[PDB]
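Okay, so here's the structure we're looking at.
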Amino acid sequence: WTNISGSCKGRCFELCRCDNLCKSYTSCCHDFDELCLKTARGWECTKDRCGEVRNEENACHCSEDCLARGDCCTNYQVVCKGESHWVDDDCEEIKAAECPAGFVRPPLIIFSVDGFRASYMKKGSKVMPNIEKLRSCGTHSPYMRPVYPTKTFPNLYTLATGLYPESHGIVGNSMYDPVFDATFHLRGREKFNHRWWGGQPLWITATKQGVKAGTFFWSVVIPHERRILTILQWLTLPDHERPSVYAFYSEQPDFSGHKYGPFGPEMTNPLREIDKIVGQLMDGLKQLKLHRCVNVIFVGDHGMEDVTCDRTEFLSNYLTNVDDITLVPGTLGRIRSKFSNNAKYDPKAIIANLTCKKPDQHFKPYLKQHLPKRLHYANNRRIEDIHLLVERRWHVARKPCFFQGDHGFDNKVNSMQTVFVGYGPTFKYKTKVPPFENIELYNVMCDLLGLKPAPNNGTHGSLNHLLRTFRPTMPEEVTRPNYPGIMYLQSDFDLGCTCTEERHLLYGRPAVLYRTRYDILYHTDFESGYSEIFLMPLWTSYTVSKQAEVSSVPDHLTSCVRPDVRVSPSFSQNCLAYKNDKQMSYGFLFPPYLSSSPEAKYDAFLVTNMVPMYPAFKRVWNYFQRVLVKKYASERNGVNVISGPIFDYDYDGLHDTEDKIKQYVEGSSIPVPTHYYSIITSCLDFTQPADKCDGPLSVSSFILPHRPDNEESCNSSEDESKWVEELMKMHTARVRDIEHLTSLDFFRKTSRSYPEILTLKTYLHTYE
Ligand SMILES: *[C@@H]1O[C@H](CO)[C@@H](O[C@@H]2O[C@H](CO)[C@@H](O[C@@H]3O[C@H](CO[C@H]4O[C@H](CO[C@H]5O[C@H](CO)[C@@H](O)[C@H](O)[C@@H]5O)[C@@H](O)[C@H](O[C@H]5O[C@H](CO)[C@@H](O)[C@H](O)[C@@H]5O[C@H]5O[C@H](CO)[C@@H](O)[C@H](O)[C@@H]5O)[C@@H]4O)[C@@H](O)[C@H](O)[C@@H]3O)[C@H](O)[C@H]2NC(C)=O)[C@H](O)[C@H]1NC(C)=O
Ligand SMILES: CCc1nc2c(C)cc(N3CCN(CC(=O)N4CC(O)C4)CC3)cn2c1N(C)c1nc(-c2ccc(F)cc2)c(C#N)s1
Ligand SMILES: *[C@@H]1O[C@H](CO)[C@@H](O)[C@H](O)[C@H]1NC(C)=O
Ligand SMILES: [Ca+2]
Ligand SMILES: [Cl-]
Ligand SMILES: [Cl-]
Ligand SMILES: [Cl-]
Ligand SMILES: [Mg+2]
Ligand SMILES: [Zn+2]
Ligand SMILES: [Zn+2]
């Protein structure tokens, strides 16, 4: 209960209740609506109202005293004192923060916009003149990549925390938690309960370190114009109460985008309306002389794609009993049993029945651990085991148009990409930066406010090139390598088997960042870090020049496997284990096919180059190694390739210890990888060959799932040239994803600054 006879006079939107959540499922004071939500005579002055008698019933004021009180209309001195709009002024550089004396730091305003597709910036100064001036005058990128699923709640909270949805808990707009036995929905009281929201959002991080925060939630009752005036009012408060971080949120252009689709003619007016709101903010900041003091982030949560009811796949066309499953539908699918203790429910049968039933099926089923690792969408009990990736432009529903637009698809889809602009004293002047992921902004926003960020999934230092003015450190090597010479006789081995750095290790040896034991093994054509714990290489580095020749293996040397005299028999694999395992075969990390001579080819058959590989996966690996590596080398002027295994049985995106591994080669202690990776590097200046590179690097990487069939690839019955490249692209990855998965640290000795290397490690080759 609260005594609502108490007033909100002189405390509207305070930091009885008068806060932004008091209309949600609480209760405001009796005069909240009268005092705080005044809408009389609009949000703009006229020549008629200039120097008028002050009326407290007005929404904003044009009287002579309004400036000292800090509640002028945003255009007051434009209309009444003959000043120009902020937009009409010439672009002047801010070489330092021009804040009133008393300010301890420049303020940050985060202007978030729902469903702002990246291609909307193409409209230009005709439709959005304020946003366009912010973009051209400040720091900007072509786009910003959201997280998966590309929905509002997961992305806005990712922006707040720097965390993947699996880690912060908001894995969807809709979700079920089986420990709570409760459902989160866009509509309802449940979403306000704190138990759903993990991590530490920017506003808590700020408050804990002595920095006051504005509201990061506005009620839908409060109009957009009031929100701006509230922020401007808070900026005029005294030094003890004045916040340093502020947020604005708009539900446009999302709401319109759903109705009319991203390229509808009706989209123009919503964009005009948003820019009108941005113009009020900049004009109001100019009135306060804070227009060269505040840092402003214009950011979206995701894009928008053409979707209609005609393009709906129905699960009832694939499964028999759709009345026994619950489906979270639309631009993604999540399937679970409707009733617990249902013996008729079979997950394998559901996945089999959804797998490659038509030539042109517009979704694909996955167990969540088999999803592309770049999505980081497994490690949460709120994410269901069965997942459907839906093809762009389509929906999935259970069984059988108001809307023309939707989103939520795979976060590398062009139409899901969104927007970023940074403008102010701490952002650079007229600078263009490469695309980046929204997980990185938490760290930047902490830097901008002088805060120590909480542990997050950004790579602190990767966005230093956005700011005019944090120094990142390279991690400490935990285990030093051994460099074994010849230590064992050929006759010491009973494995049942029968029969450099300047060229092949260009960017230093990788640093092992966990406690283990491993050997560096040199060869003519390749180098490797051989693990005596996991009985295979952690990594294998080799360089293929532009004009390198692919030979083949002679018929008699097909099953050649040789003991390596530098490694003990008891820390080596054996062929007998592979003969006994009916389901498992083996492959090589450096391919025999790319040997520089017949003599060197014998090094590639060493037991220390061998790795366990299902026959179905060898179809993928042989095509990658024999055909594609030469093709990449030809096209990129040679390539350096680093390949190795990944073990992630608990699908948490992090390198497994020994106890997490659930699958070994039959009757052995040879662990089976869940995935295989490659990091393919060359010169960005493609006129220089990869081994003699002067400038910036170019990188692409993948994390291929190590699966005993090719059920993911619908054309796998065809030749590898019809389906393998398509599989690899789907599983593209940042080098940083591989570092988490292996506890390795790559690119430790280059000619580039460490900040530029962290940008390189966060790059995703999207193929879009
Ligand atoms: C992306 O970055 C993430 C952050 O660096 C990485 O996640 C982190 O991973 C490490 C290693 O696995 C975990 O470390 C273990 O922590 C155990 C204790 O965890 C519990 O306490 C934490 C308390 O934190 C305090 O400070 C934070 C701010 O820093 C405040 O927000 C807290 O309130 C508190 O004051 C807490 O962070 C953690 O939170 C999880 O659990 C709650 C509910 O129980 C969820 O609401 C929340 O979303 C977190 O869930 C996530 O992590 C758990 C595992 O902890 C998963 O099961 C779940 O599915 C979800 O992914 C928790 O309450 C400790 O016993 C161990 O010895 C380790 O030190 C961190 O817990 C974990 N933190 C977070 C926030 O995820 C992530 O690996 C990384 N990913 C990649 C691919 O690189
Ligand atoms: C889709 C719009 C929206 N609607 C709501 C509602 C109704 C509630 C809501 N809550 C209510 C519950 N609240 C609990 C809370 O205070 N904390 C959980 C942490 O421990 C701190 C978390 C957020 C966020 N909402 C949001 N979100 C996610 C918003 N995000 C932002 C946002 C976040 C980060 C930004 F950088 C910019 C804007 C807003 C603003 N301004 S509003
Ligand atoms: C799979 O499809 C077959 C053939 O249409 C059907 O008889 C069977 O019941 C389906 N299984 C499930 C679990 O839906
Ligand atoms: Ca793991
Ligand atoms: Cl300052
Ligand atoms: Cl080369
Ligand atoms: Cl570089
Ligand atoms: Mg076998
Ligand atoms: Zn949204
Ligand atoms: Zn939407």
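We number chain A the same way Swiss-Prot does; the residues here are 52-66, 74-458, 469-537, 540-569, 592-860, in that order.
Every residue, even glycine, has its Cβ placed from backbone N, Cα and C.
Taken from Swiss-Prot as is:
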- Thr210, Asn231, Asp312, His475: 1-tetradecanoyl-sn-glycerol 3-phosphate binding site (BINDING)
- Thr210, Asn231, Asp312, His475: 1-hexadecanoyl-sn-glycero-3-phosphate binding site (BINDING)
- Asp312, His316, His475: Zn(2+) 2 binding site (BINDING)
- 99-143: domain 'SMB 2' (DOMAIN)
- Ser170 to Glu: Reduces lysophospholipase activity by about 70% (MUTAGEN)
- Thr210 to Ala: Loss of lysophospholipase activity and ability to hydrolyze sphingosylphosphorylcholine (MUTAGEN)
- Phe211 to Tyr: Reduces lysophospholipase activity by about 70% (MUTAGEN)
- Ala218 to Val: Reduces lysophospholipase activity by about 50% (MUTAGEN)
- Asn231 to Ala: Strongly reduced lysophospholipase activity (MUTAGEN)
- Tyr307 to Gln: Reduces lysophospholipase activity by about 70% (MUTAGEN)
- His316 to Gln: Loss of ability to hydrolyze sphingosylphosphorylcholine (MUTAGEN)
- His360 to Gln: Loss of ability to hydrolyze sphingosylphosphorylcholine (MUTAGEN)
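Positions of Swiss-Prot features highlighted on the structure.
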residue: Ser170; record: mutagenesis position; contacts (Cβ under 8 Å, 6+ apart): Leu214, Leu217, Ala305, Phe306, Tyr307, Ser308, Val357, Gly358, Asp359
residue: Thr210; record: mutagenesis position; contacts (Cβ under 8 Å, 6+ apart): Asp172, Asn231, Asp312, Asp359, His360
residue: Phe211; record: mutagenesis position; contacts (Cβ under 8 Å, 6+ apart): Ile228, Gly230, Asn231, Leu244
residue: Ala218; record: mutagenesis position; contacts (Cβ under 8 Å, 6+ apart): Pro259, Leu260, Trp261, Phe274, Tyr510
residue: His316; record: mutagenesis position; contacts (Cβ under 8 Å, 6+ apart): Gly173, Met362, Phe471, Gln472, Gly473, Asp474
residue: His475; record: 1-tetradecanoyl-sn-glycerol 3-phosphate binding site; contacts (Cβ under 8 Å, 6+ apart): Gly173, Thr208, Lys209, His360, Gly361, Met362, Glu363, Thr389, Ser483, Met484
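Residues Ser170, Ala218, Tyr307, taken from the recorded positions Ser170, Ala218, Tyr307, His360, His475, are distinguished by a CB atom under 6 angstroms from ligand 2.
Around the Cβ of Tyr307 (mutagenesis position), a 10 Å sphere holds 18 further Cβ atoms from the protein chains shown. Distant neighbours of the domain 'SMB 2' (99-143): 283-284, 286-287, 290-291, 293-294, 337-339, 341-342, 344-346; these residues of the same chain sit at least 6 beyond its ends, with a Cβ under 8 Å from one of its Cβ atoms.
Of the residues the record lists as binding 1-hexadecanoyl-sn-glycero-3-phosphate, namely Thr210, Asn231, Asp312, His475, the two whose Cα atoms sit farthest apart are 14 Å from each other.
Separation across the 7-residue hole in the deposited chain, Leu66 to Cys74, is 13 Å (Cα atoms).
Not one of the mutagenesis positions listed as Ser170, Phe211, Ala218, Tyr307 brings a Cβ under 6 Å of any atom of ligand 10. Cβ proximity to the Zn(2+) 2 site centre (mean Cβ of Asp312, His316, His475, cutoff 8 Å) flags the following additional same-chain residues: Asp172, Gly173, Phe313, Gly315, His360, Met362, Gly473, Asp474. If you look at the deposited chain, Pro458 and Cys469 flank 10 residues with no coordinates, and their C-alpha atoms are 13 Å apart. Neighbouring residues of the recorded 1-hexadecanoyl-sn-glycero-3-phosphate site, listed in sequence order and excluding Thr210, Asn231, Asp312, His475, comprise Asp172, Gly173, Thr208, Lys209, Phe211, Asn213, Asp359, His360, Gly476 (Cβ within 8 Å of the Cβ centroid).
As a summary of secondary structure, the domain 'SMB 2' (99-143) carries 8 helix, 3 strand, 34 coil according to DSSP. Annotation note: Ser170 (mutagenesis position) sits in a strand segment as assigned by DSSP. A Cβ distance below 6 Å to any atom of ligand 9 is met, among the recorded positions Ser170, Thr210, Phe211, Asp312, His316, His475, by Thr210, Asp312.
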